[PDB]
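The structure appears below as structure tokens.
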Amino acid sequence: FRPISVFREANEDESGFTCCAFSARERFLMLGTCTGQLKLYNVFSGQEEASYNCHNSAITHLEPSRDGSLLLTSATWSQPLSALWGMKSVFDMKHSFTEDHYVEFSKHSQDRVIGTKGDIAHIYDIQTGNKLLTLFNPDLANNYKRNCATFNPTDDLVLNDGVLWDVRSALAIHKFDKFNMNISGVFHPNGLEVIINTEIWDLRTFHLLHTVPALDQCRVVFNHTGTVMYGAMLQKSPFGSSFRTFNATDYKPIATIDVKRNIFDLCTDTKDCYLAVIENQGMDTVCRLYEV
């Protein structure tokens, strides 16, 4: 992790970057801010290229589509709480997700959006904007405090609130038991395992494959090849000052990095050359680009 670049939010005494993701153009990073702006920065020079007023409250999450034509954002106190933005020619809102506090694209083909509203998952069609499915089963709910619904790599399954849904039938097929209060889980990009806090479960058998205590209360980010996993532990920074890497095949530790500043967000480029981290000097955040 060699530092390659650093920059702060132009013309702000209190730099307010809150999240980041690489755009489909390699040299440019998208960043959300605590006042609801989306910014495009040249990640190497630090130049602010563009700003758009996406929301009137802090941006908590953003996801650019692979093709470069679309962006998801989520905010904190706004309506719509999340939105899908079209980026071609004249950036504007395409669809809005009124009370979804978190949103992601489908994985295999990015033709859908899945939103989370508390313990409820919503599935939307990109072309039409129509809400296709609402996924909630009161008998199976775990009520995870940081629930984030997600598709599996092939888009045929959903994990919401620790419950596995079959998308075609729109019905729950398994409930994973609750062993923490906050972390709801993600699919491994390998399509074989679900990672729910410290428990790694087999999707085929539902057996426990691994116990990984170091993942407790962590957000998990994979590199684009799915071979390295980054875990940043929740503690206005959401995370503390260090993050860990793990080998994504056996969950073994690789490294622990303490940047000595609390972390807001971290992300990888598609070629897996870099890790961009938002780090608080204070709020007064900077973005550091590290070469992995």
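Residues 1080-1314, 1327-1373, 1380-1389, in that order, are what chain A shows, numbered as in Swiss-Prot.
Header says: X-ray crystallography, 1.7 Å.
Including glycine, each Cβ sits where the backbone N, Cα and C put it.
In the structure as shown, the Cβ atom of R1247 (mutagenesis position) sits within 10 Å of 8 other Cβ atoms. Annotation of the mutagenesis experiment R1247 to A in Swiss-Prot: Loss of interaction with DDB1, no effect on interaction with TET3; when associated with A-1283.
Among the mutagenesis experiments that Swiss-Prot reports, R1283 to A is described with the note: Loss of interaction with DDB1, no effect on interaction with TET3; when associated with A-1247. Long-range neighbours of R1283 (mutagenesis position) (same chain, six or more residues apart, CB within less than 8 Å of its CB): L1271.
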Over a break of 6 residues, report the distance between the Cα atoms of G1373 and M1380 in whole Å. 5
